Amino acid sequence: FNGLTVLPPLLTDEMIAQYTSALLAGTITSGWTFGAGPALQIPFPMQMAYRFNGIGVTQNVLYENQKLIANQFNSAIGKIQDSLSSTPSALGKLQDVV
Amino acid sequence: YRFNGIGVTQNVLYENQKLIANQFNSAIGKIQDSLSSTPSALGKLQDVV
Amino acid sequence: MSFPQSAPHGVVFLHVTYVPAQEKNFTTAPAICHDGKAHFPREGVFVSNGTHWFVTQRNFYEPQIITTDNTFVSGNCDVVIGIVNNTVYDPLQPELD
Amino acid sequence: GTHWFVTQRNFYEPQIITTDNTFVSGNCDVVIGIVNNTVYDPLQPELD
Amino acid sequence: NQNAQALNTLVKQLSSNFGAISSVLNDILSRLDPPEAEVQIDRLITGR
Amino acid sequence: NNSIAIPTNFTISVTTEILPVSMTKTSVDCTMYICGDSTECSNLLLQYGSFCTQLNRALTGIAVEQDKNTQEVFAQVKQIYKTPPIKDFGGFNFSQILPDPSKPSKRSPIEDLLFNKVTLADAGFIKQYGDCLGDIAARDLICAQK
Amino acid sequence: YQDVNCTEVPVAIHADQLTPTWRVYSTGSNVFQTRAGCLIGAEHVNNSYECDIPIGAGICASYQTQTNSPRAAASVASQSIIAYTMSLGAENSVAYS
């Protein structure tokens, strides 16, 4: 009651999540090649073959280690999800704004 | 070079020489028209001063 | 490339970019297993036109003839995923044998 | 002189115009200021 | 230079009155009484 | 899991992006603003220390930074090169991004619009109404708004 | 003297501050009309630099131990290269080919 009001966002937390979903699905179905111009189809194995060729690791190595990379990736993502769950403190940088 | 440099073969420059020029030449036309029609963007200049 | 333009107390850039306009779908293979040696293209991927396989990069369709000189050997049939059994033509033996 | 060389834009380093150091595409009628000259093949005389 | 000048400028602002007729916080405390002291203090606090 | 989309056509597009670089070397004389010619005001002003001097110094320093922000963007190449005397860009046809010397200022058809569609309001470029002293010409007539 | 012409350059015009018309002088001398006012104590020279001490509106001065530069008359045949409109470097010849 001290002349304190709040303005609603235009692009809402949910709309932001929808945009995120679009971005997630883009990187997965079309690589980066949706960020400009019509989306190109490219499956995920082939998106890695180019992501790797681009740092100077061949396609053969990607495949040779297919199963390893997948396990490493899956685990990293696991640990991330799990860290957020274990302690809220990881998001301090957001809590600090609030 | 500029073509190869973005991962598109120089072959395109040549095969599509007409296509490429036309598009650029025209884009310059459109820019002049855009700026006259929507000089709204020049607000980024005007407001600062 | 870009070209600069002046404006009072500012700069306006004209950025020349290549943006795709029309895509078309092709069937691919990352490699061909020629005789147990897997052949990858020097650049690009193998594409089928429904009959013949060619090498082309993902940014433009340029069906290049598949020949050993435009590939390199790395791995074998059992290393590479999505690999297809096909011929990589030797460009040298036809003029000697 | 009268010889042609492949060189980079960042340093003059003449290299010979062979069918190996070059590749073929298109035709001569879509390249503006196309020059007609001889491209060398190190292999061809060994095929006789 | 700015570190030092900022600190030096801060010290020099001690000489300000900001509408008071004394800058010397100690003499105001010790020599003046409320009818005058409060007046100068209200003005030095806001100013400072 | 076995197919990709490969471009069969493309467009070469030109994107126009407008950015600011600097502002005019604006200055306020704190003393003139507050006291003008008032001797007794100055006496009372000195009581606020160098607070007022700092205000003047800060605006002077900004003015200095504004010349540099402009150099930083445009003085990057201090050598003056002239336009292509020859326009044989092969398939391309442009001069319309280049200065037209026949114009009052060596501005391109595009810069003509970037200038005439930008009106800036600045004191000293805007002259007084009623004038005080000096010719309306040039910057011969003094202007300091009110 | 910010934003005035070089005909009414006095500190006080037909008045004083109980001190000589300028400040201790009653004349300025070395009066150069600039695009930021009128510069007194410096004269225009036809020998330019890529600036030293900027004044504004393409106007600059330089002091290079010239045994007074913004406190002397102009010369273009001796080192009294004082105030000038700045040059944007030199031209560097190139032609499209």
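Chain A uses Swiss-Prot numbers throughout; the residues present, in order, are 855-952.
The backbone N, Cα and C atoms fix where each Cβ goes, and this holds for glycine too.
According to Swiss-Prot, the natural variant A:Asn856 to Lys carries this note: In strain: Omicron/BA.1. Proximity of A:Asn856 (variant position) to non-local residues of its own chain (separation of 6 or more, Cβ distance below 8 Å) is seen for none.
For the natural variant A:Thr859 to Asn, the note given by Swiss-Prot reads: In strain: Lambda/C.37. In this chain, no residue six or more apart from A:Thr859 (variant position) has a CB-CB distance below 8 Å.
A:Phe888 (variant position) carries neither a helix nor a strand DSSP state and counts as coil. Annotation for A:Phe888 (variant position): same-chain Cβ neighbours under 8 Å, separated by at least 6 residues, are A:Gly880, A:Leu894. Quoted from Swiss-Prot, the note on natural variant A:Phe888 to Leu is: In strain: Eta/B.1.525.
Here the residue is the original one, but Swiss-Prot notes a natural variant at this spot, A:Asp950 to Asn: In strain: Delta/B.1.617.2, Mu/B.1.621. Around A:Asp950 (variant position), no same-chain residue at least 6 positions away in sequence has a Cβ under 8 Å from its Cβ. A:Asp950 (variant position) falls within neither a helix nor a strand when secondary structure is assigned with DSSP, and so counts as coil.
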A:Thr859 (variant position) in three-state DSSP notation: coil
